[PDB]
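*Asks:* Quick one: this structure, given as structure tokens, is what I'll be asking you about.
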Amino acid sequence: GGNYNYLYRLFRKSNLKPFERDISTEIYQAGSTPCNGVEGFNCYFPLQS
Amino acid sequence: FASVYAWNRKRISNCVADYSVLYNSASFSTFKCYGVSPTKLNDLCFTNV
């Protein structure tokens, strides 16, 4: 099997409803005060293989 | 500060300090903690530090 073909979506603060589909593969960023006090930082890729 | 092999230790207790005043400060290279929420630390009570 694929070495890095299996991944999980690291996330927080937005508790989700059970039994729903997530296809919004977007890198997490805020661009406001609660991310290093600036815009564009803390832009870590949520998916971990 | 002391050396890496002879670091200093101090006892701190009965304090009321806010973790939000330091999280937003940009004078830190990085602020990543293992299992400790930087945002929710303001609502946490600890036996000792």
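Here Swiss-Prot sets the residue numbers for chain A, with the shown residues being 446-494 in order.
Cβ coordinates are placed from backbone N, Cα and C, and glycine is handled just like the others.
A mutagenesis experiment is reported in Swiss-Prot for this position, A:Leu452 to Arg, and the note states: Increased resistance to neutralizing antibodies. Decreases HLA binding to NF9 epitope. Increased binding affinity to human ACE2. Annotation of the published mutagenesis A:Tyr453 to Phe in Swiss-Prot: Decreased HLA binding to NF9 epitope. Increased binding affinity to human ACE2; the original residue is retained in the structure shown. A mutagenesis experiment is reported in Swiss-Prot for this position, A:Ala475 to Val, and the note states: Increased resistance to neutralizing antibodies. For the natural variant A:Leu452 to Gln, the note given by Swiss-Prot reads: In strain: Omicron/BA.2.12.1. Quoted from Swiss-Prot, the note on natural variant A:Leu452 to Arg is: In strain: Delta/B.1.617.2, Epsilon/B.1.427/B.1.429, Kappa/B.1.617.1, Lambda/C.37, 19B/501Y, Omicron/BA.4, Omicron/BA.5, Omicron/BQ.1.1; Contributes to cellular immunity evasion and increases infectivity. The note that Swiss-Prot attaches to the natural variant A:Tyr453 to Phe is: In strain: B.1.1.298. Here the residue is the original one, but Swiss-Prot notes a natural variant at this spot, A:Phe456 to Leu: In strain: Omicron/EG.5.1. Looking at Swiss-Prot, the entry for natural variant A:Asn460 to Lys says: In strain: Omicron/BA.2.75, Omicron/BQ.1.1, Omicron/XBB.1.5, Omicron/EG.5.1. Record note (Swiss-Prot) on the natural variant A:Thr478 to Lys: In strain: Delta/B.1.617.2, Omicron/BA.1, Omicron/BA.2, Omicron/BA.2.12.1, Omicron/BA.2.75, Omicron/BA.4, Omicron/BA.5, Omicron/BQ.1.1, Omicron/XBB.1.5, Omicron/EG.5.1. According to Swiss-Prot, the natural variant A:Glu484 to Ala carries this note: In strain: Omicron/BA.1, Omicron/BA.2, Omicron/BA.2.12.1, Omicron/BA.2.75, Omicron/BA.4, Omicron/BA.5, Omicron/BQ.1.1, Omicron/XBB.1.5, Omicron/EG.5.1. Among the natural variants in Swiss-Prot, A:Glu484 to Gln has the note: In strain: Kappa/B.1.617.1. The residue drawn here is the original one. One entry in Swiss-Prot concerns the natural variant A:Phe486 to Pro. Its note says: In strain: Omicron/XBB.1.5, Omicron/EG.5.1. Swiss-Prot gives this note for the natural variant A:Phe490 to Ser: In strain: Lambda/C.37, Omicron/BQ.1.1, Omicron/XBB.1.5, Omicron/EG.5.1.
Give me the structural setting of these features: burial, nearby parts and distances.
*Replies:* Cβ environment of A:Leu452 (mutagenesis position): A:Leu492, A:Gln493, A:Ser494 lie under 8 Å away, each six or more residues apart in the same chain.
According to DSSP, A:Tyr453 (mutagenesis position) sits within a strand segment. There are 9 other Cβ atoms within 10 Å of the Cβ belonging to A:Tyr453 (mutagenesis position).
Note on A:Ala475 (mutagenesis position): other Cβ atoms within 10 Å of its Cβ, all shown chains, come to 14.
Around the Cβ of A:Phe456 (variant position), the number of neighbouring Cβ atoms within 10 Å comes to 12.
For A:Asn460 (variant position), the count of additional Cβ atoms within 10 Å of its Cβ stands at 6 [all protein chains shown]. Secondary structure from DSSP puts A:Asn460 (variant position) in coil.
DSSP assigns A:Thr478 (variant position) to coil, not to a helix or a strand. Within 10 Å of the C-beta atom of A:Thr478 (variant position) sit 10 other C-beta atoms, taking all shown protein chains into account.
DSSP classifies A:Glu484 (variant position) as coil under the three-state reduction.
Counting only residues at least six positions away in the same chain, the Cβ atoms of A:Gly476, A:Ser477 sit under 8 Å from the Cβ of A:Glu484 (variant position).
Within the same chain, the residues at least 6 positions away from A:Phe486 (variant position) whose Cβ sits under 8 Å from its Cβ are A:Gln474, A:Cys480, listed in sequence order.
In three-state terms derived from DSSP, A:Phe490 (variant position) belongs to neither a helical nor a strand segment and is classed as coil.
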*Asks:* Counting every protein chain present, what is the number of Cβ atoms, excluding its own, within 10 Å of the Cβ of A:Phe490 (variant position)?
*Replies:* 12
